[PDB]
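Each remark here refers to the structure printed beneath this line.
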Amino acid sequence: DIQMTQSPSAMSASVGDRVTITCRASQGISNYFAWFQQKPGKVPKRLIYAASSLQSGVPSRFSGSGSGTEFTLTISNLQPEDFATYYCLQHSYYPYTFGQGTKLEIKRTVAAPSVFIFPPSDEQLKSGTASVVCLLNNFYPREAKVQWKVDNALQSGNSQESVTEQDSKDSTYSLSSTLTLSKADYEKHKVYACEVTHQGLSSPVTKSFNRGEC
Amino acid sequence: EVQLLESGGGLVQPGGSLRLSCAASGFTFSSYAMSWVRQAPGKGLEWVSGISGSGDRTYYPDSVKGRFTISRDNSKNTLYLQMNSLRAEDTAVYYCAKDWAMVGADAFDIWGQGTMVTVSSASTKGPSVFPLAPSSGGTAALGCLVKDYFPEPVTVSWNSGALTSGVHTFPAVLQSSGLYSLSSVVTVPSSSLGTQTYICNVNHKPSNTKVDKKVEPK
Amino acid sequence: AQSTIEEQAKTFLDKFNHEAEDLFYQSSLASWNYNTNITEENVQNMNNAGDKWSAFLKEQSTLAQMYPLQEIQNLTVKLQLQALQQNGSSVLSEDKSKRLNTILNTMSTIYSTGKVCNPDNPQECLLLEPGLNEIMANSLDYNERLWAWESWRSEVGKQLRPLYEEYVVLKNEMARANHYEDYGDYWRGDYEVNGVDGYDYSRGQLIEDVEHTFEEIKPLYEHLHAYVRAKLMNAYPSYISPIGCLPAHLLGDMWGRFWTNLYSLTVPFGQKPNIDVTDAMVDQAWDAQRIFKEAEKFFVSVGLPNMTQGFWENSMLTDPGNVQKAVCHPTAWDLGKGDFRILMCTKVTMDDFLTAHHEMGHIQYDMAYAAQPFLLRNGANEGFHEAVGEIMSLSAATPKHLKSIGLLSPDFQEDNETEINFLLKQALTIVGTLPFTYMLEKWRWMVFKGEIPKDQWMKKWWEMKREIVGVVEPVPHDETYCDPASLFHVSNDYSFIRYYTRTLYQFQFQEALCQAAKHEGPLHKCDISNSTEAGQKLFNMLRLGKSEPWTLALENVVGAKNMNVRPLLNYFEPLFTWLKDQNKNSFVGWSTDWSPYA
Ligand SMILES: *[C@@H]1O[C@H](CO[C@@H]2O[C@@H](C)[C@@H](O)[C@@H](O)[C@@H]2O)[C@@H](O[C@@H]2O[C@H](CO)[C@@H](O)[C@H](O)[C@H]2NC(C)=O)[C@H](O)[C@H]1NC(C)=O
Ligand SMILES: *[C@@H]1O[C@H](CO[C@@H]2O[C@@H](C)[C@@H](O)[C@@H](O)[C@@H]2O)[C@@H](O[C@@H]2O[C@H](CO)[C@@H](O)[C@H](O)[C@H]2NC(C)=O)[C@H](O)[C@H]1NC(C)=O
Ligand SMILES: *[C@@H]1O[C@H](CO)[C@@H](O[C@@H]2O[C@H](CO)[C@@H](O)[C@H](O)[C@H]2NC(C)=O)[C@H](O)[C@H]1NC(C)=O
Ligand SMILES: *[C@@H]1O[C@H](CO)[C@@H](O)[C@H](O)[C@H]1NC(C)=O
Ligand SMILES: *[C@@H]1O[C@H](CO)[C@@H](O)[C@H](O)[C@H]1NC(C)=O
Ligand SMILES: *[C@@H]1O[C@H](CO)[C@@H](O)[C@H](O)[C@H]1NC(C)=O
């Protein structure tokens, strides 16, 4: 079984930069290699098919090189429509294996998140569940750490987060963390707090409230 | 022109069975090896199975060996994939791709659109719409929570689509209970609260659920 | 699993086999319709089909050359790919290739058309066949035989010399261009095995083995040579020295390839009646039908299958008469698609009985590997087919079989003298040819290797004649002559060592099958009839074709990875002891310096 280790996993670059993605095979795989591009929600489209042969209808800025055990994909000058995920695939020996993929992101200036808090609706409480949401709006870079603190007790395993795709206008991220509890556990506690730490912040920002007070 | 097409995607119980079909047209089907390629949701791709030209030698990978069976009828120009003993890990979109011929080193180049194969014990469940009320710095945020629904998809709009600035519809997450939970928020100037009308429109085609929830200032 | 190159080669080989079966069947059918009914329409159809087949083969070769051999891990596909990838002549430029074909056709034509005229009667002119062969076979006149020999040689070889010089130079250019050392290395490549651990075999190992085995054969040949020399001294008094080599033109044929025609002059005990069962066959009103029915019964008695109804329906087993002229050379036809026939103009003679057994052995060989893929339908190497036919004919010739079949009287007494007669007649043919074959191929190898300069070709030829074969030219020959090229196989580009290898193989097989048949007496009296064990043991090898290496196939039957001489010596042991006793007061050996001229 040929095992493909792709490097790097992620990568951010500006328009015009020279970007180089590597795909390494543990053994020799001859000239049976191929690089595929995938935009979100679309089908992979082939760019190069014999480790170095360009596909018809693909701009000449894309180029492929290497052979034997080491291979390199290179984009001469980046373009707006070049922001996507790239996969390498070997089809020499059975079975076939893809790479882990490389996501090419936009590089922008650091931006700190706007934090908001929304308590559970009373109607939802009648329904039997409670969800407190803490939102991180329009930040960059993606590295951020969110901690939930209930009555100064650190909470773990009762929250889920999801992050958006690179924004089309400002290339900023948005995160939402929703914690779900029963009415019993909701009424057992007073202070619900979401503490966000991010590169764009000099000191952690804590926003909190006390159960059933104004 | 070559226009590979696929069909056979649906909902099945764990341990159930399903037979995928891929109809090929525009080329001499009988002289090309065909392959199946899947994509788990938010993960990479894998080579599910592969067949030879004269529908003889069939290869498989260690993951799905002995469970799946590829086959073809060169008469009807149709490729099949028979999958039995499905498990929760098989949830993926499946493509059928053309492969090598007989002499060149050409490979995957024409793929279909895919079909979605979800394996879950849940049946169908309509969602619930919980309001997120505002109590924050020139602009204010508000949203609506679509909870406890299955399957995909749900389309969320704001004010019939007339409000698009500051909208952020988050990808759905699959909670423990085997149901999906999605959130949608929008940011608005704090001078519009009691003035403007904010409508959460939720449409869930698989469960035929249309809900218009009014969000108001408190 | 496997690579993506393999699977592509597999699909290509399937397509190639399925396309080529029909074309080969059409070409073979056309050549059959020609060879049994010589008309112009048939020859034109034959040449059309042959050109079509050759064009298809060259197209498929040039296509198949694009699959890189090194990445194939399946031995059968590797063998088929190697067979298809052979460039052959194509690596030559166009003009020299045309010249090479021209010189080949010129040599073949000049050989097949040369006539020598009698100076005493310049209106009488004879070609080699049948005139020169009849004279060299039946004449007892020393001067007439010498005249025939020298006229044939000094006529045809003088013309053949330069054509052969250019043939050598062009063939060496071609062989070197196709990544070989020389054309002799190309020829020895037929025996190469490369890839199976423990069964490999290089091209020089063949030379080593051939020399090692001729060393062991030498003494029996020396004693036979001494005996024949004495008998010829008795036949041509005052012309032969008791210590010298035999004059080359007194050996029984045009070249000495077989000493068969000396039996009438060398028979040990002419008082005993000869076992010629022709009259018994003739008096029982046998026909070709009965002969072939008996051969079929023999082959079925050992566990092999019947012949197909198509064989009995489509074969031509008798002369069609005067209205329809045909080629009467006995041939075994593998037409493909399971169609098998035999073309032979059989007479009611014991020799034709034996040759019917031989040809039916060939046909059984062909039938046994029919299920193999196309390019693997062939003998393990070039010697196996003839070895199988010859062991069939040996088994059929034993007196026990002739008695059991009812053509020989049950009260025929087998003395110890009829056995010595039979063994001497066998030896004149079988062992007499081995030094000739070995020396001819040694000379060819040395010439191709560039070890014998052109200005001493005949010098080294006759030196080797003297030293190895014990034969001396009756008149001196300078470098103008080209006596080796006066033989058919030399002037027609055919390898020759196959006969040596087949001579050893046939006695290996006979030993194996008689040991399997629980035979107890002397080996030459062994008849493997009614031994299903021997039949199965032989079929296990027959079925392989060229799929497995020849070393493994030979081991499957005899248990040895290499050629062996002890079977032959065990076959001839009684005759060996009889000669050793008979030569007690005779000189054994020969001086290389005496010549019939001074
Ligand atoms: C080598 O491969 C053959 C299959 O290839 C077939 O024969 C080749 C020589 C060539 O003609 C190809 O195009 C053919 O398709 C293997 O034989 C097969 O073995 C499997 C497993 O037993 C069996 O199902 C098939 O019947 C076989 N094929 C045929 C035509 O009968 C063979 O096993 C391979 N060699 C080794 C050592 O495994
Ligand atoms: C056998 O021949 C091939 C190709 O020979 C060429 O094509 C023939 C039809 C004829 O026109 C020849 O005179 C030509 O030279 C050889 O393949 C070549 O190998 C070399 C080195 O391995 C490589 O550089 C060339 O590109 C190859 N040519 C092609 C067309 O692929 C092959 O080496 C010869 N010998 C064998 C197979 O043993
Ligand atoms: C093989 O065995 C068979 C036994 O049936 C032999 O056939 C007999 O041969 C004797 C010999 O004279 C005849 O008298 C019998 O009439 C034959 N019987 C039959 C049924 O044909 C056969 O001859 C043996 N093979 C050889 C080569 O002798
Ligand atoms: C031989 O060919 C001739 C000429 O075509 C034909 O008349 C004759 O019938 C043929 N004979 C046989 C036996 O086919
Ligand atoms: C073989 O031919 C003989 C000849 O008569 C016949 O008796 C026998 O049945 C045949 N056997 C087979 C298997 O065809
Ligand atoms: C045959 O036997 C006789 C008498 O037993 C004997 O004199 C003779 O030498 C023998 N022949 C041979 C060739 O051994």
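Here chain C follows Swiss-Prot, giving residues 17-614 in order.
Yeah, the Cβs are placed from backbone N, Cα and C, and that goes for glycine too.
Annotation comment: Swiss-Prot describes C:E375 as active site, proton acceptor, evidence class sequence analysis. Other C-beta atoms found within 10 angstroms of the C-beta of C:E375 (active site, proton acceptor) number 22, with every protein chain shown included.
According to Swiss-Prot, the active site, proton donor annotation covers C:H505. Packing around C:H505 (mutagenesis position) is summarised by its Cβ count: 15 other Cβ atoms lie within 10 angstroms of its Cβ, all protein chains included.
Taken from Swiss-Prot, the feature chloride binding site applies to C:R169, C:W477, C:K481, supported by experimental evidence. Long-range neighbours of C:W477 (chloride binding site) (same chain, six or more residues apart, CB within less than 8 Å of its CB): C:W459, C:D499, C:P500.
Counting every protein chain shown, the Cβ of C:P346 (substrate binding site) has 16 other Cβ atoms within 10 Å. Per Swiss-Prot, the feature substrate binding site maps to C:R273, C:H345, C:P346, C:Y515; the stated evidence is a curator's inference.
Record note (Swiss-Prot) on the mutagenesis of C:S19 to P: Increases slightly the interaction with RBD domain of SARS-CoV-2 spike protein. A 10 Å cutoff on Cβ-Cβ distances gives C:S19 (mutagenesis position) a total of 18 other Cβ atoms nearby, all chains included.
C:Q24 (mutagenesis position) has a Cβ environment of 21 other Cβ atoms inside 10 Å. Annotation of the published mutagenesis C:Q24 to T in Swiss-Prot: Increases slightly the interaction with RBD domain of SARS-CoV-2 spike protein; the original residue is retained in the structure shown.
Quoting Swiss-Prot on the mutagenesis of C:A25 to V: Increases slightly the interaction with RBD domain of SARS-CoV-2 spike protein. For C:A25 (mutagenesis position), the same-chain residues 6+ apart in sequence whose C-beta sits under 8 angstroms from its C-beta are C:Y83, C:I88, C:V93, C:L97.
Sequence-distant neighbours of C:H345 (mutagenesis position) (same chain, 6+ residues apart, CB-CB distance under 8 A): C:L359. The mutagenesis experiment C:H345 to A is recorded by Swiss-Prot, whose note states: Complete loss of enzyme activity.
For the published mutagenesis C:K353 to H, A or D, Swiss-Prot gives the following note: Abolishes interaction with SARS-CoV spike glycoprotein. Non-local contacts of C:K353 (mutagenesis position) by the CB criterion (under 8 A, 6+ apart in sequence, same chain) comprise C:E37, C:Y41. Classification of C:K353 (mutagenesis position) by DSSP places it in coil, neither helical nor stranded.
Cβ neighbours within 10 Å of C:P389 (mutagenesis position), excluding its own Cβ and spanning all shown chains: 17. Quoting Swiss-Prot on the mutagenesis of C:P389 to A: Slightly inhibits interaction with SARS-CoV spike glycoprotein.
Under the heading of mutagenesis, Swiss-Prot lists C:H505 to A and annotates it as follows: Complete loss of enzyme activity. A helical conformation is recorded for C:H505 (mutagenesis position) in the three-state DSSP classification.
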Would you count the other CB atoms within 10 A of the CB of C:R273 (substrate binding site), including those on all shown protein chains? 17
When the Cα of C:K481 (chloride binding site) is compared with the Cα of each of the recorded positions C:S19, C:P389, C:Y515, which one is closest? C:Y515
With every protein chain in view, what's the tally of Cβ atoms within 10 Å of the Cβ of C:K481 (chloride binding site), excluding that atom itself? 23
Using the centroid of the Cβ atoms of C:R169, C:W477, C:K481 as reference, list every other same-chain residue with Cβ within 8 Å of it (recorded chloride site), in sequence order. C:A264, C:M474, C:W478, C:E489, C:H493, C:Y497, C:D499, C:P500
Among the recorded positions C:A25, C:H345, C:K353, C:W477, C:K481, C:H505, the ones with a Cβ under 8 Å from any Cβ of chain B are none
Compile a sequence-ordered list of residues in the same chain as C:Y515 (substrate binding site), six or more apart from it, whose Cβ lies below 8 A from its Cβ; state 'none' when nothing qualifies. C:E402, C:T449, C:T453
Among the recorded positions listed as C:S19, C:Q24, C:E375, C:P389, C:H505, the Cα nearest the Cα of C:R169 (chloride binding site) belongs to C:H505
Rounded Cα-Cα span from C:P346 (substrate binding site) to C:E375 (active site, proton acceptor), Å: 8
DSSP output for C:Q24 (mutagenesis position) maps to helix
Looking only at the recorded positions C:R273, C:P346, C:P389, C:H505, C:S19 (mutagenesis position) has its closest CA neighbour at C:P389
